[PDB]
Amino acid sequence: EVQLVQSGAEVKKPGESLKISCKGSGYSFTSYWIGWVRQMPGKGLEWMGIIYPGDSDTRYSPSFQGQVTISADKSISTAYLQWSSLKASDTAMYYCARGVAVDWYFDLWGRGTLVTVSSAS
Amino acid sequence: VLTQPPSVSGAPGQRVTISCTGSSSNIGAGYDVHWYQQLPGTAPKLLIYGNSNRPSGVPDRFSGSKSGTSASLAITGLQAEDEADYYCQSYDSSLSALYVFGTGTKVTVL
Amino acid sequence: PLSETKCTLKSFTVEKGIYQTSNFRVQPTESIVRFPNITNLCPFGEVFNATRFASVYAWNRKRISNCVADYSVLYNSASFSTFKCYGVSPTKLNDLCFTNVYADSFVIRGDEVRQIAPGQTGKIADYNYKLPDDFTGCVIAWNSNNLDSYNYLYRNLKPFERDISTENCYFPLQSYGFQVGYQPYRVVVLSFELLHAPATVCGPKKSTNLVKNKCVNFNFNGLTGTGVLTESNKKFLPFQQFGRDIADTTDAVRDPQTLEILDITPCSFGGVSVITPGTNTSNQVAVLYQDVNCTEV
Amino acid sequence: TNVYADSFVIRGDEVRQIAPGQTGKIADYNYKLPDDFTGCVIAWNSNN
Amino acid sequence: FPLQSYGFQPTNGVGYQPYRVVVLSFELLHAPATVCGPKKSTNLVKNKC
Amino acid sequence: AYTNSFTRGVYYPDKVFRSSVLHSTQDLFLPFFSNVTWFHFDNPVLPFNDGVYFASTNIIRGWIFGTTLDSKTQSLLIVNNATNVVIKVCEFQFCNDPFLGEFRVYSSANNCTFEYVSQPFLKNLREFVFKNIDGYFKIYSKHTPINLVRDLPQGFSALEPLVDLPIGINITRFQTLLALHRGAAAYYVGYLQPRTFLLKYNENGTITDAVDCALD
Ligand SMILES: *[C@@H]1O[C@H](CO)[C@@H](O)[C@H](O)[C@H]1NC(C)=O
Ligand SMILES: *[C@@H]1O[C@H](CO)[C@@H](O)[C@H](O)[C@H]1NC(C)=O
Ligand SMILES: *[C@@H]1O[C@H](CO)[C@@H](O)[C@H](O)[C@H]1NC(C)=O
């Protein structure tokens, strides 16, 4: 499908390093921006960062800079999201969605990943 | 950072509007204001882009507009399916952040 | 000093006669930097991070002042594609404090970027934006294949001119709906003006305690030099900032962050000579210090 | 009289700072060329 | 850690495309030379222009 | 109108201190022995082409610097009163005659391109200079207690930079604000030309004398 897909249900434990992948397919990713969006459950969503697979130019949110690492694997059209120390309070819905320039909005969205990390096994 | 009416309730067959209120540097700076529909539990979908352009396949009941420091979403003819989260957009230059997101609006129809 | 005479005359033999060798200069003790009392950081993010540039037909100029904002972030992290500086240099930008800074902001195609230069011809330079011949600043054509691109329209005129208007018709209303050779970019121009007013935007260099009555190399808002700082009966006018002499020598500068009258007297310098009786007869040497009170050696 | 073939591989985009006087990233504290460098810098598309 | 590895990965921009720079530092004629051009040497001539 | 503008318009060129030296500059100035446009009280709106001097004799309150009034073009409404001076570049709807008093000068003040509010600046004579050079906005104002017997004094008077904050706006015509006290007064109008002058600085740093290089 023409979407930014990810894996299924993800259950893990805090302290491990996890790099989830978002795959792009069905469009000309070279001319468009591709990025991610965070959204806490029951609180307003926050775009975390965005990259341009035309030349792999990286941009992050001030609130979400450095905590996460992304990469546009344009050879296979993949968007990464690297966590070094997953937090218990990190439970939310994460959207990898690709946007546009000039107008600077989002036109296509991914289904999102139910990332729930807690000390319980 | 872009305040919105947190919850909107309305009967089917009603004309409602959502105030995309901001400041003079984010919304009132004259930059474009864009809009979506965030259906609860599913992925968001684009509603309004450019304040006058319409996406393909969208029903005509929804329209977007901007008025100075604030922007308005034109909802004409609410129906029972319109129970969804609705959120703002704009573009901010000096704020470093290429996209800026609204606080959020609940629109509910019984 | 006999060896000095052997050095200067380029011979192993010297004779009857005083020989000019060099100049006795008193070296500075320790560097002092006196930037104004301001310590805030100016929002360069409200020009460079500002990515909604203004089209060259009607561009936007941002005025900035009253801070010590650092150029290090722009200098070190070369997150651009073209960094052409006329006047200042990317490395020395941190040393000078400027009277005023205007950051011109507009867009232009990937080609004709060389038209952003003093005198360089072209349609954009001929009608849209013409830098003055005596330009002084840095040009940063940082890459926008994803930020610039519609709304960014484009079309003799004075240096730093500005006139937006519309009149077998003829109208210059032209746009560009892009989405690499023809791709538009982002061009930001910093226009500095130095030594014309009280400097207001400075560098990150930490201030250093002032010293007086000693040969000390100094830096007052960028007035690099070495000298001894004394008091003078002259009074700076309240609107005035710093004085000067003939030969553009800044003898008097009202030191910032204290607003005190000062005179930059040059350090103790005196023509050192040699009174030698000739290597044929003797080797004992006498040294002359031209017009120095004995107190200072 | 004596020549050498100083050999290294760099980012490619920063071939501009392999010059007598530059202040780039590698030229800072990796390998600095003298201001009186008399030589022929040879670079090619060695990405292959 | 004072050192990192960029990687110079293959299919990327000119920033990540490695240009294998070889720096030939020469020297002016001031000493005997062990390296010389492929010029075909000839004999010498004395007391003649 | 013909009159002798003896030694008006002298001002500090570039805010650089020079003591007991002779310096020649190519700067905008009022030529020595030029003429005035005596006005009273009717105050017709007169143009400001490239450079114009303004003089006067709380009898003058402010000015309107507008290419096209009635909320059409950005204009300077500089007025000195109310214990706080205000200098705006708002798209003022400057009416046929906005006036103070009790205050009614404001008329549709919105969409202000530039803003300036700060501490007020001030047989008594007042002087003012309005120059827009290279995008700078520089004003001058000194006062002289000379008697009213003579139209203008013979002594030399310097002008200091009142404000150095730049604007860079288009101005083509100017009207001053009278004071309808209920006592009429009158004012001069001059002109600035880029003819070169030689500025004689005193040992104390004051501008003592000057010569107009475009004169006899
Ligand atoms: C500016 O933008 C850069 C990347 O473009 C970002 O890393 C930084 O946080 C922003 N802030 C400033 C002060 O430039
Ligand atoms: C040198 O200094 C002394 C005292 O400091 C002063 O008396 C004397 O006049 C000076 N030299 C000359 C030549 O006057
Ligand atoms: C010159 O300055 C002194 C104070 O330094 C002052 O007493 C004197 O009146 C001044 N003279 C002039 C020309 O104003």
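So for chain C, numbering is Swiss-Prot's, and the shown residues are 295-443, 449-454, 460-471, 487-498, 503-620, in order.
So this one's electron microscopy, 3.4 Å, going by the header.
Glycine is no exception: its Cβ is also placed from the backbone N, Cα and C atoms.
Record features, source Swiss-Prot:
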type	residues	note
VARIANT	C:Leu368 to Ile	In strain: Omicron/XBB.1.5, Omicron/EG.5.1
VARIANT	C:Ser375 to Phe	In strain: Omicron/BA.1, Omicron/BA.2, Omicron/BA.2.12.1, Omicron/BA.2.75, Omicron/BA.4, Omicron/BA.5, Omicron/BQ.1.1, Omicron/XBB.1.5, Omicron/EG.5.1
VARIANT	C:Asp405 to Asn	In strain: Omicron/BA.2, Omicron/BA.2.12.1, Omicron/BA.2.75, Omicron/BA.4, Omicron/BA.5, Omicron/BQ.1.1, Omicron/XBB.1.5, Omicron/EG.5.1; complete loss of interaction with host integrins
VARIANT	C:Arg408 to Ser	In strain: Omicron/BA.2, Omicron/BA.2.12.1, Omicron/BA.2.75, Omicron/BA.4, Omicron/BA.5, Omicron/BQ.1.1, Omicron/XBB.1.5, Omicron/EG.5.1
VARIANT	C:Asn440 to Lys	In strain: Omicron/BA.1, Omicron/BA.2, Omicron/BA.2.12.1, Omicron/BA.2.75, Omicron/BA.4, Omicron/BA.5, Omicron/BQ.1.1, Omicron/XBB.1.5, Omicron/EG.5.1
MUTAGEN	C:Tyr453 to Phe	Decreased HLA binding to NF9 epitope. Increased binding affinity to human ACE2
VARIANT	C:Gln613 to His	In strain: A23.1
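Here C:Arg408 (variant position) is positioned 13 angstrom away from C:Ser375 (variant position), judged by their C-alpha atoms. Taking the Cα of C:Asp405 (variant position) as the reference point, the closest of the recorded positions C:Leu368, C:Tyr453, C:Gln613 is C:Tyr453. Spatial neighbours are here defined as Cα atoms within 10 angstroms of one another, and by that definition C:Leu368 (variant position) has no neighbours among the recorded positions C:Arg408, C:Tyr453, C:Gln613.
Under DSSP, C:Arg408 (variant position) is assigned to a helix (H, G or I) in the three-state scheme.
Summary for the variant positions C:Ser375, C:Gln613: the Cβ-based neighbour count within 10 Å is maximal at C:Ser375.
Cβ neighbours of C:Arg408 (variant position) (same chain, under 8 Å, six or more residues apart in sequence): C:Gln414, C:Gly416. Separation of the C-alpha atoms of C:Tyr453 (mutagenesis position) and C:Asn440 (variant position): 19 Å, rounded to the nearest whole number. When secondary structure is read from DSSP and collapsed to three states, C:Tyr453 (mutagenesis position) falls in the strand class. Note: the Cα of C:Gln613 (variant position) and the Cα of C:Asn440 (variant position) are spaced 68 Å from each other. Look at C:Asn440 (variant position): DSSP puts it in coil. Neighbour count (other Cβ atoms within 10 Å of the Cβ, all protein chains): 13 for C:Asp405 (variant position). Note on the recorded positions C:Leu368, C:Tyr453: the fewest other CB atoms within 10 A surround the CB of C:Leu368.
Reduced to three states, the DSSP call for C:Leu368 (variant position) is helix.
Proximity to chain A (CB-CB distance below 8 Å) holds for none of the variant positions C:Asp405, C:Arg408, C:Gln613.
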